[PDB]
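Peer 1: Please read through the structure below; I'll follow up with questions.
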Amino acid sequence: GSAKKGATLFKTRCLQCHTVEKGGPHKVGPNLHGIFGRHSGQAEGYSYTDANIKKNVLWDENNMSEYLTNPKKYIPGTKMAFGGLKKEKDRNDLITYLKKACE
Amino acid sequence: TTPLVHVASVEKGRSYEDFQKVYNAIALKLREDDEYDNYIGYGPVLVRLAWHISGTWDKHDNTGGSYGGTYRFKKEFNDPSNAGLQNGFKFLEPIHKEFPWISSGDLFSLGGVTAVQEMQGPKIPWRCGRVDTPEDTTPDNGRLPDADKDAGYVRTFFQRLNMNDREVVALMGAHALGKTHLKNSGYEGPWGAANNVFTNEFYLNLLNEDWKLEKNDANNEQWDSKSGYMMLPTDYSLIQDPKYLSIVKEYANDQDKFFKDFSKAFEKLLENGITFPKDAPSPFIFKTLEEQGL
Ligand code: HEC
Ligand code: HEM
């Protein structure tokens, strides 16, 4: 979807905890640069719950969308405190944005 | 004469199901207008409205409290410690037009119950029967707490609501939700990172962050952590009181516990001052949108 939309959704719902720029600093959440194509729990010098590491999934736009719908259902024990995006557009709009922002 | 007696009266032949419908409306709309406040949603504000309409109670003469839905009168509506709740009032006027039978008092509280459950908090038994009361029952402004105080003002402000130390520490975990808005109250910032999902972040932040006191732009002082959060005086005071501090540690350690004390307290908060005849229905447990396929 729309990547201008995804952008505000990210600034509004993910930004408090995460950066996307390269080198970007971890916050509550890991720096999300080069997320896609990496395995869950790999960002460097960020401490992940064993749960995020032991799930080891490659982040592809697809498993990523199941995740955002409900982070605790996906990776129980995860400590990311997000309720989830219940709206497909939102998910589209965001992912698309991310796709592009985390290059 | 003794205090006033407020008997809960069920709305003429309504029942759970009639009330699960109201929830659904509220619940959905929280799903729909999700852009509010930089995408925090209407969650935090509805739980804050729930608290404010109930927090005027005075156990000595039993005035104030949720019963009367008096927040709808200007006097109350305009109380300066009520700034920002108009946003919560508007969000439910629509839904009220949809269900004009439910009383104001039953709507403002059901609303906070929905928001907690909808944000993944614990289940909160709830009861109906609040009845609307004349403009004359409107509590004078000033029965709600100040932020700029310490453990001891807190302990005492709460004996008036009839709450103990554990109930006061549990209630405060609600500070995991939303943030402070300088235009509303002189303070600014969020307590944490997941402002719209209900956890015990409030307590881990309190004890794991590094707080420094500082002045905001409104010219008030607050505690800021390097991480971008803030704590009000009254929140910080929870770790400076030896007694508040061990409840805070319990909770940072065990969410279930927090989840259980909070639900017990929040509901106690919402039912204060109300007498339920022995014929009223057992408190209701509503289902979430998730539990209903949504
Ligand atoms: C805190 C309040 C957060 C919010 C809001 C969002 N994220 Fe999050 N994220 C956070 C934490 C603490 C963690 C690690 C959790 C753990 O259990 O260790 C994460 C993790 C992610 C991941 C996985 C990272 C990886 O596997 O390397 C992703 C892909 C991610 N977060 C993205 C994301 C999005 C898209 C958000 C909003 C819509 C979002 N996060 C919110 C902290 C927080
Ligand atoms: C000592 C008692 C308390 C004090 C001084 C206090 C103070 C405050 C202040 C100053 C704000 C921010 C207002 C704004 O800018 O909109 C706030 C927000 C809030 N309060 Fe508290 N509070 C107290 C107890 C509670 C309790 C007991 C609960 C709930 C069960 C509660 C729930 C909330 C929530 C959910 C918010 C966020 C609202 C939003 O995001 O709009 N507070 N509180």
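Chain B is numbered as in Swiss-Prot; shown residues: 68-361, in order.
Method on record in the header is solution NMR.
Here the Cβ of each residue, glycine as well, is placed from N, Cα and C on the backbone.
The active site, proton acceptor feature in Swiss-Prot is assigned to B:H119. Summarising the annotation, Swiss-Prot assigns active site, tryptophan radical intermediate to B:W258. Swiss-Prot lists B:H242 with the feature heme b binding site, giving experimental evidence as the kind of evidence. A mutagenesis experiment is reported in Swiss-Prot for this position, B:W258 to F, and the note states: Substantially diminished activity.
Surface or core, plus neighbours and distances: that's what I need for these features.
Peer 2: DSSP gives B:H119 (active site, proton acceptor) a helix state.
Of all Cβ atoms in the shown protein chains, 26 besides its own fall within 10 Å of the Cβ of B:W258 (mutagenesis position).
Within its own chain, B:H242 (heme b binding site) has B:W258, B:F269, B:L299, B:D302 as residues 6 or more apart in sequence whose C-beta sits under 8 angstroms from its own.
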Peer 1: My understanding is the cutoff is Cβ-Cβ under 8 Å with a sequence separation of 6 or more in the same chain; which residues meet that for B:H119 (active site, proton acceptor)?
Peer 2: B:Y138, B:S148, B:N149, B:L152, B:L211
